[PDB]
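Asks: Dropping the structure in here first, questions after.
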Amino acid sequence: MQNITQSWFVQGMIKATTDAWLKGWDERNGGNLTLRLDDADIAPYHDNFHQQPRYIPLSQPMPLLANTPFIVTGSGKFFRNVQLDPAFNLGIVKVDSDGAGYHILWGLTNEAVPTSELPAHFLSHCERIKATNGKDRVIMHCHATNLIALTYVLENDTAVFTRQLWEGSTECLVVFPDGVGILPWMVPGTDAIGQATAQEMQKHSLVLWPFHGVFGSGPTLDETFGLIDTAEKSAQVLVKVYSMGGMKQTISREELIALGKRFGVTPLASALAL
Amino acid sequence: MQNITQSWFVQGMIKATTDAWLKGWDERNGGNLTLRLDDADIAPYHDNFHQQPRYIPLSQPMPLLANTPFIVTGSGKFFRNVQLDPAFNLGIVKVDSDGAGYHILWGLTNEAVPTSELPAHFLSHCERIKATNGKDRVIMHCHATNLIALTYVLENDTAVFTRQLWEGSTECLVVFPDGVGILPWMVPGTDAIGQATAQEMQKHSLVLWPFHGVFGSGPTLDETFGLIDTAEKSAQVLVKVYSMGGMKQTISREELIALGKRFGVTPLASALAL
Amino acid sequence: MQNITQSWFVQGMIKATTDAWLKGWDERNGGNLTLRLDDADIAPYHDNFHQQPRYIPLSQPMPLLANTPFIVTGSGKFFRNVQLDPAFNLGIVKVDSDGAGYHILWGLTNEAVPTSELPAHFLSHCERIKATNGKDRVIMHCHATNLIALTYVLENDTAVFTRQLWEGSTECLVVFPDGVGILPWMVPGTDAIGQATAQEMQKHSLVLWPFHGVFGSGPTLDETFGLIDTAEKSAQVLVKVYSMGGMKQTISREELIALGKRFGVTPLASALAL
Amino acid sequence: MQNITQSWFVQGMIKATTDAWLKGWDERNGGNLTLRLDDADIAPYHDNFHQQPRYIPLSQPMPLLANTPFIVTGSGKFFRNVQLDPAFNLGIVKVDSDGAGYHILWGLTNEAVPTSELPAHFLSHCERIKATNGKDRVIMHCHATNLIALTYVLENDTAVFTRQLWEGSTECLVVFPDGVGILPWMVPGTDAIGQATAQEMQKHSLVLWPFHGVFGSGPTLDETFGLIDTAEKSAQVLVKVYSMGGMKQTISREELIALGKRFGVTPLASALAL
Amino acid sequence: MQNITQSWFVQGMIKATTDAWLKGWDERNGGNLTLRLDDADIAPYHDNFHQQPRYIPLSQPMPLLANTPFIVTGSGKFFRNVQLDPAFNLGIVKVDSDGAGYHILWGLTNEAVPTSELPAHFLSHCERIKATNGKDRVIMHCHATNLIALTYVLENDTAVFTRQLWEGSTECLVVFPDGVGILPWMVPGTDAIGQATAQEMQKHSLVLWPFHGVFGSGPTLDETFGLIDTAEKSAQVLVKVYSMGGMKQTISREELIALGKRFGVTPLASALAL
Amino acid sequence: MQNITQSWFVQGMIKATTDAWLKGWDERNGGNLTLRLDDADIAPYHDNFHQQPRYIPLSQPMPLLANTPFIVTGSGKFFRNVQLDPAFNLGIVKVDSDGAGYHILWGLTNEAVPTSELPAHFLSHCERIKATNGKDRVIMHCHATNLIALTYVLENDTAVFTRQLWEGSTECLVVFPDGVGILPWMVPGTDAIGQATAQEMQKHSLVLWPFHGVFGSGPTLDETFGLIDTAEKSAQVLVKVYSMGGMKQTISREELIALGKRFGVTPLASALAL
Amino acid sequence: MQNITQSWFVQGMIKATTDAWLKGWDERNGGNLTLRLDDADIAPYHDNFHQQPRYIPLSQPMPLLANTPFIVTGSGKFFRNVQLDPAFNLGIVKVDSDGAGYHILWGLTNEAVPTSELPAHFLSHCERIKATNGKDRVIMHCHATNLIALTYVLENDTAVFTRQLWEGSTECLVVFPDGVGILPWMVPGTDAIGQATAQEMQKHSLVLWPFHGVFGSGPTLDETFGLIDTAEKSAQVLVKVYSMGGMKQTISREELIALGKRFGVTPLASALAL
Ligand SMILES: [Fe+3]
Ligand SMILES: [Fe+3]
Ligand SMILES: [Fe+3]
Ligand SMILES: [Fe+3]
Ligand SMILES: [Fe+3]
Ligand SMILES: [Fe+3]
Ligand SMILES: [Fe+3]
Ligand SMILES: [Zn+2]
Ligand SMILES: [Zn+2]
Ligand SMILES: [Zn+2]
Ligand SMILES: [Zn+2]
Ligand SMILES: [Zn+2]
Ligand SMILES: [Zn+2]
Ligand SMILES: [Zn+2]
């Protein structure tokens, strides 16, 4: 059938990129988003897919992702432009039967390498699928401004950074009890940064890249966007607070402890111990 | 009749949540809003309400609210999404004849506990109704950013905080002469925080939760939103001022005194005395 | 998930009713439309359905329709109004496990008998499902104006009426080779008219009710609407032609024969023989 | 409060005039519509009404309409223009305490006689209120094209005209069982035509003015518009039928009888007897 | 200043052409409209006008139109397209100081003869200005469909044609008491047809061109459009009536007489006498 | 005529208030705007004005403003709401023949004192008219955020404040060479603050109220808004600069001198001398 | 043909100015944008261009730009207003056959000097065309806020400023490896600043004007806007960082080196050496 642009998932992709562009998080082509779909999501639209789609092999096969469809932003595409031309800026792809590569069924442009960052996403989808028994479906990278700024002034240490972020808005502890993972700065678009981020994604829905940005995960687009927005709201508040000379008072350790108990979550111990 | 979504009060709910999302005050599901309606408001739409609505008993009955209808945001709902699907994100409810519980007449989703925060709102509506001879109709919680930030650097003291806020924009004294109430940080969603906020609401239209957010009241959605926006505008200005090294000059006590006299309001004495 | 109104099938229902209102075919509450859905269509929206939906038993069970979901216009609803309030004017229903009745999962108003015409539709869906090996999914009734007018002047005879309609636009023969079924006038909303229409639906995708309107079937909303529009376009042309004193020339029998052969359809013999 | 233009009843007025303009029924300033409101409808908008409104006395007081508010089209206003400037083209009025006259609370322009046709409407509202125990609230005049045309060729006789209209679409008998009232042509805007129409309105929801137009009544705007549209749809079909040389077959008397019995209405006897 | 497209008079031009395109009256480039403006209308927009505008001399000077501005449709422009590109399809022009020619201040395209029909319009504006003491400001030509059709079957005689049109809707007599002027068919775009139409415009706001269309005048765009629409509504009704075999009854002479008296107009005697 | 809401000046009022609300400058009812119109602007709309308008006398007559019309925001109105209901939130007024008072011709609500701040505006319009030979037409008050913040940290001295603002963006000197006037804090809405601001307006298009906001003037809405936006852009940059520890380098006096010479303006000497 | 406003390049101009206005970068008339087009871009619209266009000679001819068309913002035009009236605020121009001057084919207003800044743009287009073998087509000036602020606190030295900007977001090095050029403050609109900027444009796509703004270049509007937005995003982050007391850690020299190698760019040596 027609109107694929108005499908729930193309509409959701437009919402999340547009929202992020409006937040100031995705200058130029900075940012990427992919969403894991089910065959039944795309089946009504078969009509629209190439009879002979482009195939791109993967360097490390991912059999966990076999026969799995996704919608994704193209590499080099601007979040700002997605609402204006969804088909030019998004692609629907499907991993083949042994996960040795993927076919581009719909969307995007005719270049060599329209989805350069997709191998890195796939690696992280795998870890998140194992970590959550198949609940996580989204991987989102953006350049969340205050979170970036904090990476120049806070210790680049999971425990220290998580603790400040929890302190900066009450609900953070409940939204990311497992804390934010962190990496040293690394060269973007490399195997190493892909593998290293995926390893952090084993124990974190949210990972910081210092002097660059954030990488997050969730079961739905709303939940992923809302995770990033919550930590970035904290960061925004902390930037103000530090800029005014630092905390005179804050949430105390035993207050953070009682928060986790009431909401039934177990907070990252290292961050609590501070 | 049909078009309930276009009714004055569903349209007002969409306006206030949308406005607050755009201000940056309601990340994720952070925020709640309820508005007290009259039977005549909803009577034309009876057509649309469940013949057998869900009933939720209250832990402490509220006979002052007997047979009273309200429109409300669901728990877990995102302010951002209200404009996109008013019926999914809002509910119309009605307190039964002895105020022992409430029925969900319209809207929201099918979960256990679609309106978790409504008991706390009701407690505060009661106090505001007594405090204003029935003029206040709205209770609004949001995460007003600069007000949050100030809770890490200013003394958490009604008099001190009120005085800075009055100084930060001229008209604040006239808009909230009774000052802002404050509480210690407390675990959200608990009886204690509900009761404690309601007790502050006896003498304040506006109450701060440190490291979390604000809770405000008013006769209309515009007036409530406009109360919060005014104090948050002050806070925004103060964040700048403190960040530049503090006040070199400001509104003086006897200037604040003359302001209250000209506009016919009596300002919180403790705040004036500073 | 939210945005059920923007789902492909609610959007399709709005398109088809709106289009028909604009054609002049559905004055007041004249007209009905139902579309057979699959479980996977509505599964993403489960969120929105009543935990305790209304049950309406059927007078004659239909086990062929067991566990089958549909979207439908309410009885008494105006096609014109569907675009303005989809949820008030449409309902999603699901036939129970032995086809003894149906539950209203979503939409419509709180009256006794919100879907009076649904038993008649179901009977015809059954015949169309058997007749097409499960391809037909839509049943649509509207008051197609020129087709109505022709029922006062043409012989109320399948063969005669089909032949004029084929002659009135070239492509009609290919679109409905099996011809239009016809009934004597009967009292609307009765078992008899329901059963009699369903019996015509055994051999026809399109059935005339003299002095009243048309009843049609198809695999998609577009195809059903387009079937009715094609026969009503023919009728419109014939009204003009008869009004100008009748045909001086027309499509000849052996031309209609060659048409069926080229397009690979076998035309109703009785209509060809004229 | 503000947004009176978006109130349910101003929105309904815009819908009904716009719909009628699109049907081709209201050239120039041809047509008028008034809707009886309740005090509670306009009470939220008091804010917007003149402190010293214009008063227009009535020639014959109507105490049945005492203290009753209405929304109305201005005299000389074009249906086409209502959607473009609701406030210029509509007025809200209120009949005083002994029904000796009315005040214009809102809308319309500053001329002498902005609502020339309102006395005639009021007379008919009175009869319809008595005739329906207060259910009818709308009086609508438009120049329904095919109904006008039929007044040059059919006998200007209630029984004869009603019978043709019933025959021209099946559901007409059920929608107006009491038939259409008719008057001789009379000079428009006169007491006589006002009184004479009101007298027909004692026993008819729908009244024909030969060579001019129709005058109808109903409990809601949708129901009134839908009554006129149904009879005008019949007329449209009959114009076609007569233009093709007349009925070869039609609905028979005993078929019309069975229709009234099944739907529980008693049809105008004189029309049945034909 | 900017936004000239949103000025009242460009907006009015878009409304009237668009409305006429939707009525079916202006296929292709069939139709023309010009509106006489005042200097104060265009003065705020001076900003937008060519410093060196194109000058087109007139064959017969019109000193009555000296220094007078107008907005106009270009020759060869499609009514349908005006809403899509007002500036391409409309022009603002101004007659020079002794009425020997006109300058194109704004709009239209760069061809030889962008306003071919403007001399003919000007001649008719002159007569209408003299005839109405300066009240008429619009000249509008369109191909009103039923009025065209009637020119093949009715006597091409002012009195006969006026009388049928008055009979075809009650209010026609009041809207055009002076009747419709008529001409023999003539070759379009010629001096003769221009002069002959202007001479009819001495005593008529509305003039028929047989087998072609209508030419009308009024003080405002609404009033002119509404004059044409009223006579074309009559014609539409008469086409139906004649098509059904002619009038069985109609408005009688003494009824038409009483109509003119009540509304204070003196009807064309020749038409009354029939 | 109708469509007054779409007139150039109501549209301009909506643009300027909406723009200012979006900038964050007009919380609640904070802000006021008035624009001086000409009789010819409102003359086409006479149709819409009260036959008996409300009269409000002035305490000090202003014969310079005799017979002068203005469009204005109501007191207590929210800038945010103007786009939603222009007529509720704006008023058109006209000063009587000896400038002893004004009549409200259109718009606003029915209270005592719908335009409380208009006397103060009028006083300043007078001074600006004398100061610019009748070129200035707008007076605008808003709570420009960074300009407010700077009033707590910079010396409240015309010369010092002007100099920083010139330094903070290159073009400021050219946009306001005469500098910004300043007052001590004063109680708002008083004669004294009205008179004192008007006296500053003798030599300044822009005046600061410490701890409150700004008051500016210009020949058009765009030019006034653009003056305030330019100084507030400077302030925004300075807030950043001061917050980072102050200027390391800046525009030098002799650079500011050369700027004024090149653009042909004479800069406030006191500010240059610093 | 018509619809020139909807052409790809007028639509692109509206997008880029509107986006920049929304970013807060173009107060009042601050900013300019020009885009080099090809003859084939404008050829379909020839229809719309003046038969006798205004000619403006250049002071220094530019034969490299001979016969070259451009679309441009007018001098004195507000970025904010472009979306509201593209034709008033943009112009299409074409350089004559020996590059001695240019003709204004379309758009803009009738003043002396509608494009004051175009000579300066042309000089820079020339250098960018030589520098990139004809790939660059855009020159854009705006007042990027955080970049302006940084010019008061950072050393005004290409190497130092480039290095901070690279450090402030990872991808900056890849987006502008050649670094940002800088000039001393100079008087705007002068030959000297025009020539000096063009000389920087020999080796830089991006040039800072201290205390004023930025001047950038690119092959497309998106790429140019995205270059400025990227450096301004860095600046925004640095303002925060410096405001919080400076970097505790950052991207290291050998990390910046490895970045350039991986992406295949050679970074400005002077900036690397720091
Ligand atoms: Fe970790
Ligand atoms: Fe207190
Ligand atoms: Fe058959
Ligand atoms: Fe009767
Ligand atoms: Fe004549
Ligand atoms: Fe001064
Ligand atoms: Fe350089
Ligand atoms: Zn990145
Ligand atoms: Zn909260
Ligand atoms: Zn039917
Ligand atoms: Zn009428
Ligand atoms: Zn013509
Ligand atoms: Zn103020
Ligand atoms: Zn500049």
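The backbone N, Cα and C atoms fix where each Cβ goes, and this holds for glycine too.
Sharing the feature lines straight out of Swiss-Prot:
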- C:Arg28 to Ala or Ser: Severe loss of enzymatic activity (MUTAGEN)
- C:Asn29 to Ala: Severe loss of enzymatic activity (MUTAGEN)
- C:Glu117 to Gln: Loss of enzymatic activity (MUTAGEN)
- C:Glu117: active site (ACT_SITE)
- C:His141, C:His143, C:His212: Zn(2+) binding site (BINDING)
- C:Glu171 to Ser, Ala or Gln: Loss of enzymatic activity (MUTAGEN)
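Set these features in their place in the structure for me.
Replies: The Cβ of C:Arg28 (mutagenesis position) lies under 8 Å from the Cβ of C:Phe78, each on the same chain and at least six residues away in sequence.
In this structure, C:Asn29 (mutagenesis position) belongs to neither helix nor strand by DSSP; it is coil.
Around the Cβ of C:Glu117 (mutagenesis position), a 10 Å sphere holds 20 further Cβ atoms from the protein chains shown.
Classification of C:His212 (Zn(2+) binding site) by DSSP places it in coil, neither helical nor stranded.
Remark: C:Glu171 (mutagenesis position) has C:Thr230 as non-local neighbours, by Cβ distance under 8 Å and separation of at least 6 in sequence.
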Asks: Check the Cα-Cα distances from C:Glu117 (mutagenesis position) to the binding-site residues C:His141, C:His143, C:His212 and tell me which is shortest.
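Replies: Given the candidates C:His141, C:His143, C:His212, the nearest one is C:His141.
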Asks: Quick one: of the recorded positions C:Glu117, C:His141, C:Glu171, which have a CB under 8 A from chain D's CB atoms?
Replies: none
Asks: Excluding near sequence neighbours, so keeping only residues 6 or more apart in the same chain, what lies with its CB under 8 A of C:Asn29 (mutagenesis position)?
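Replies: Correct list: C:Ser75, C:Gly76, C:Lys77, C:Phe78.
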Asks: Give me the count of other Cβ atoms within 10 A of the Cβ belonging to C:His141 (Zn(2+) binding site).
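Replies: Taking every protein chain into account, the count is 27.
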Asks: Inside 10 Å of the Cβ of C:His212 (Zn(2+) binding site), count up the other Cβ atoms and send me the figure.
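Replies: So the Cβ neighbour count for C:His212 (Zn(2+) binding site) comes to 22.
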Asks: Does C:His143 (Zn(2+) binding site) have same-chain partners at least 6 apart in sequence with Cβ under 8 Å from its own Cβ, and which are they?
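Replies: Once residues fewer than 6 apart are set aside, C:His143 (Zn(2+) binding site) is near C:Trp25, C:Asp26, C:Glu27, C:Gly30, C:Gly31, C:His212, C:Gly213, C:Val214.
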